[PDB]
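One structure is given here, and the rest of the page talks about it.
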Amino acid sequence: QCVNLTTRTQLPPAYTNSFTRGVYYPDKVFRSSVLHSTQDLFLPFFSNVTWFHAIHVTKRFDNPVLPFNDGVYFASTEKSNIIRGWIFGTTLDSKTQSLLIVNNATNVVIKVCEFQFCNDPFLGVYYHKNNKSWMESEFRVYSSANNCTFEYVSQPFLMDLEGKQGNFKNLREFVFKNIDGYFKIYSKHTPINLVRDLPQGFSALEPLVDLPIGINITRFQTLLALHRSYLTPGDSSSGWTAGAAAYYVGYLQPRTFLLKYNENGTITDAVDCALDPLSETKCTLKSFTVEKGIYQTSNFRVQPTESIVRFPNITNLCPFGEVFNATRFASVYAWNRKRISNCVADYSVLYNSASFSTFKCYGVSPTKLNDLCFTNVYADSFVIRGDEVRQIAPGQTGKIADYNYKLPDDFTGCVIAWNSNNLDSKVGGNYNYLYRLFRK
Amino acid sequence: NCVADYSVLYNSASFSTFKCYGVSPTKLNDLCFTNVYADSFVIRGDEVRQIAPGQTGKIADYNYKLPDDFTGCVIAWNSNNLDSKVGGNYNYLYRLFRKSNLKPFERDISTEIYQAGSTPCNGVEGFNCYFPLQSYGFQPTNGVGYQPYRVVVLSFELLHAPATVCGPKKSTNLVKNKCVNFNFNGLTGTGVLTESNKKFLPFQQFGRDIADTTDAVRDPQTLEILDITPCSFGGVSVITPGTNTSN
Amino acid sequence: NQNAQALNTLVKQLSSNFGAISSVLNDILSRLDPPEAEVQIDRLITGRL
Amino acid sequence: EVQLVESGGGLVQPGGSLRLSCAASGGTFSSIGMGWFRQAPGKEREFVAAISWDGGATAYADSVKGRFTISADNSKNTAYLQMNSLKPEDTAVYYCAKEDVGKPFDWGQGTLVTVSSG
Amino acid sequence: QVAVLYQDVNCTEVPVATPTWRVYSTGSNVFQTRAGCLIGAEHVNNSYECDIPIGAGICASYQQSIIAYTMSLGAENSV
Ligand SMILES: *[C@@H]1O[C@H](CO)[C@@H](O[C@@H]2O[C@H](CO)[C@@H](O)[C@H](O)[C@H]2NC(C)=O)[C@H](O)[C@H]1NC(C)=O
Ligand SMILES: *[C@@H]1O[C@H](CO)[C@@H](O)[C@H](O)[C@H]1NC(C)=O
Ligand SMILES: *[C@@H]1O[C@H](CO)[C@@H](O)[C@H](O)[C@H]1NC(C)=O
Ligand SMILES: *[C@@H]1O[C@H](CO)[C@@H](O)[C@H](O)[C@H]1NC(C)=O
Ligand SMILES: *[C@@H]1O[C@H](CO)[C@@H](O)[C@H](O)[C@H]1NC(C)=O
Ligand SMILES: *[C@@H]1O[C@H](CO)[C@@H](O)[C@H](O)[C@H]1NC(C)=O
């Protein structure tokens, strides 16, 4: 079904510098002659972008993997239609569902399904003497299709059946983002011919599609099309048939951009915010022409590098268990009080109990109770029926809260309660606990 | 990609809890949203109060944490007639332990063995090394404290993006050149609409220079750019020669 | 210029929510019932004042 | 001295049943879970069963999967263990051990249980 | 080209608190004045007229680079 064909040749890496490209509309609204400043996940104007070259025309075969890292600014130029699509997947097997984006002449298919890929997946086309036509029946990229999740079919885009000879290279420049379960593919089709693949002329991108799919992909692959060629026996050459390609990949860093909208709604140009101090002045005045003078742009501060904390090494524990392991509790009319001081005591152990019916706290949220520390810790205890446990709280009334034990309105602490009918009840009733019912 | 008649939620009137957040409960059907997220699960009745913003405990801390900026409804009702099994139902599970509290709306599915104690057990259950999942065990005899409660959480999304979900409303013609607020498949138009041009790239929907001059009537069948302007508000003054001179 | 600047600030204060859920009052009216619409509108009123 | 009361240990025929109980009091009023271990003559200590004190989660060893039932009553503050299909190898001494938040597993004196047909 | 000016801080800790910003933070023509630590401007002993004002009798101007000097008081003559 599938044949494994690996290679030993590896190409060296290279890098270059982006100049101006990478500006897209950050919203679906229309603004004319406006200098709106938008904060978004853009890319810096002067950035380093990785440059890769595909199969070199004796022949060199390679297939690299590039990190995604919160979107990718992609640029490429091809004319032989060698690039058919991409496959995305952390493992690219039946363990997890895999994404396959394929563009062909008939249509474009985006399949999110579990596909069993090989070590070196590839796609091939051939020609039939009897059919007098070409077809693609070499589905060696995947072996089995199970656990189908998503299938999307769209009409082909950004492909023109134009036949010309000369330096008619066409530039394709996309931006990939994946946020909040939404995949956004911005693009700009601008045919520009120039010796260097990365031009200088400014351009503004537009949204193309939006896929409402949430998936995290770390490693991907870009496939290729192999055309079968009939050679004479004297040639004795076979095994690989493909073309050549190259592309640029850059990353996006979130920051603020002051963007100039043309009267037609397009973008004439834009200026970064943190590129240079002049750009900071240009952004802080929302203008492009700054007259001579001194402008206050922002503030600068020195950031701390480490945190310092110290406490005595004795760390003697205080009897938080004394007011919790106590066998007998005083009645509410004579509530017992226990002072806690000169100690260290965590409060996550109360969580480890998880046996409390009500752990409601006031003044200080107990998510990080142990973070701070206090002048004095007071432990009070009593026993009441679960009817009025709710009224032992700041600003509460009732006979229990008005005649026996009343919290202050500015109270700051936790209230802890549980059910213990096991330890303080007996057949015929337990009459040890008495509560005050009347008072002036 | 559909209209949502939320009035049927009140029509059933069989829901124990319906209290909503960040949007009017009764007149919910009168607006439109960028997207409608429907989350569904089943939990214990005594813990349904935990599915709410700013709530802490077991479920809201360890399985399904609702964000503070949540704008949507929360729904619950009894399920004994459909989810009670004699001898206890053990199909349902709820996570008991976590390394840390989940981020809002997160979805934790991993079944890695939890290390409750100080002795590492290299992902093998044993003493104080527990399987994080655990069954509810719905006894049909059990009272309202331990009943199986089905919960549906609707998470809306309000933005300026194309609203795919919308209320029923009605259908009638369109008028312009006279200031009037109305609706046309999700429009407000508090002002006078003119047959402007405002050449705009065929992907945008709204439009404003400072506050609002939106256009592009939201009808999928017909699109047209309609400027939005006020209808000549103005102060009024009075000239009087003097009450003791004339009238 | 100075006056323009001041005016250009004043209108720009309508886009700030001042702690409410929205910076426009029509959305508040269509969003919250009067019992909480009043409390959400009071923040906008005091900020704009 | 933390005292755990172990009851039910005694002689039992092969393929029988038993109900062992470990009762406790104290432990800073709050723990994380309770457990049962066993030690056979000529053999070291080994894990048998465990139940968390907060939830009903149960952990069983491979050699006792599906034939024991370990629960606990928080109100009674006592752990109960139900034994069925007593194999001859089960002859050992069983300990009830209480691990607490950052605390060892309270190791009681243990009780001897012998599986024989006599 | 520009020349940034910090507030009443010493020239030592400027680098501590993108490549262009790094170059400005490092600095090769550091000028220290009681108004602050202004950088990117050459200090010239002679005095010109006031063009762009900074604190404590300092003025910056453009001459193919930006220079910061002490502002002159006008042409001097004795009657
Ligand atoms: C269990 O509760 C007791 C309180 O009654 C804690 O402290 C005991 O206090 C009694 C009398 O004051 C004395 O016997 C000892 O000083 C303490 N220990 C014991 C075992 O009684 C006791 O610390 C609590 N248990 C734990 C584990 O903290
Ligand atoms: C702006 O639109 C007008 C309308 O016809 C057109 O003449 C002009 O060329 C456009 N300018 C740009 C920069 O697109
Ligand atoms: C920690 O505090 C104790 C107090 O007795 C003492 O050993 C010393 O001050 C500290 N220890 C060290 C190693 O400094
Ligand atoms: C208006 O004219 C009358 C007529 O002389 C005079 O008495 C009065 O004081 C005047 N003023 C007012 C306010 O009526
Ligand atoms: C800045 O620090 C240096 C380092 O010693 C010091 O000599 C100089 O006096 C300081 N500047 C001021 C204005 O104090
Ligand atoms: C200017 O002043 C500095 C500092 O005293 C001195 O080193 C230099 O020689 C003077 N002259 C010139 C031309 O820089």
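We number chain B the way Swiss-Prot does; in order, the residues shown are 360-606.
Structure determined by electron microscopy, 3.7 Å.
Here the Cβ of each residue, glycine as well, is placed from N, Cα and C on the backbone.
These features come from Swiss-Prot:
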MUTAGEN   B:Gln493 to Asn  Reduced host ACE2-binding affinity in vitro
VARIANT   B:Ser371 to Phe  In strain: Omicron/BA.2, Omicron/BA.2.12.1, Omicron/BA.2.75, Omicron/BA.4, Omicron/BA.5, Omicron/BQ.1.1, Omicron/XBB.1.5, Omicron/EG.5.1
VARIANT   B:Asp405 to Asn  In strain: Omicron/BA.2, Omicron/BA.2.12.1, Omicron/BA.2.75, Omicron/BA.4, Omicron/BA.5, Omicron/BQ.1.1, Omicron/XBB.1.5, Omicron/EG.5.1; complete loss of interaction with host integrins
VARIANT   B:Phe486 to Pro  In strain: Omicron/XBB.1.5, Omicron/EG.5.1
VARIANT   B:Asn501 to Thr  In strain: 19B/501T
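The Cβ of B:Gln493 (mutagenesis position) has B:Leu452, B:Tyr453, B:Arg454, B:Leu455 as same-chain neighbours under 8 Å, each 6 or more residues away in sequence.
Taking 8 Å as the upper bound (exclusive) on CB-CB distance to chain D, the recorded positions B:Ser371, B:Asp405, B:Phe486, B:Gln493, B:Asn501 give B:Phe486, B:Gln493 in sequence order. Comparing C-alpha positions, B:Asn501 (variant position) sits nearest to B:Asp405 among the variant positions B:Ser371, B:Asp405, B:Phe486. A separation of roughly 30 Å, to the nearest angstrom, links the Cα atoms of B:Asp405 (variant position) and B:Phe486 (variant position). Of all the variant positions given, namely B:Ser371, B:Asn501, the one with the smallest number of surrounding CB atoms inside 10 A is B:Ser371. All protein chains considered, the CB of B:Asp405 (variant position) has 12 other CB atoms within 10 Å. A straight line from the CA of B:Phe486 (variant position) to the CA of B:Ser371 (variant position) spans 49 Å.
For B:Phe486 (variant position), the count of additional Cβ atoms within 10 Å of its Cβ stands at 23 [all protein chains shown]. B:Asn501 (variant position) carries neither a helix nor a strand DSSP state and counts as coil. Look at B:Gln493 (mutagenesis position): DSSP puts it in coil.
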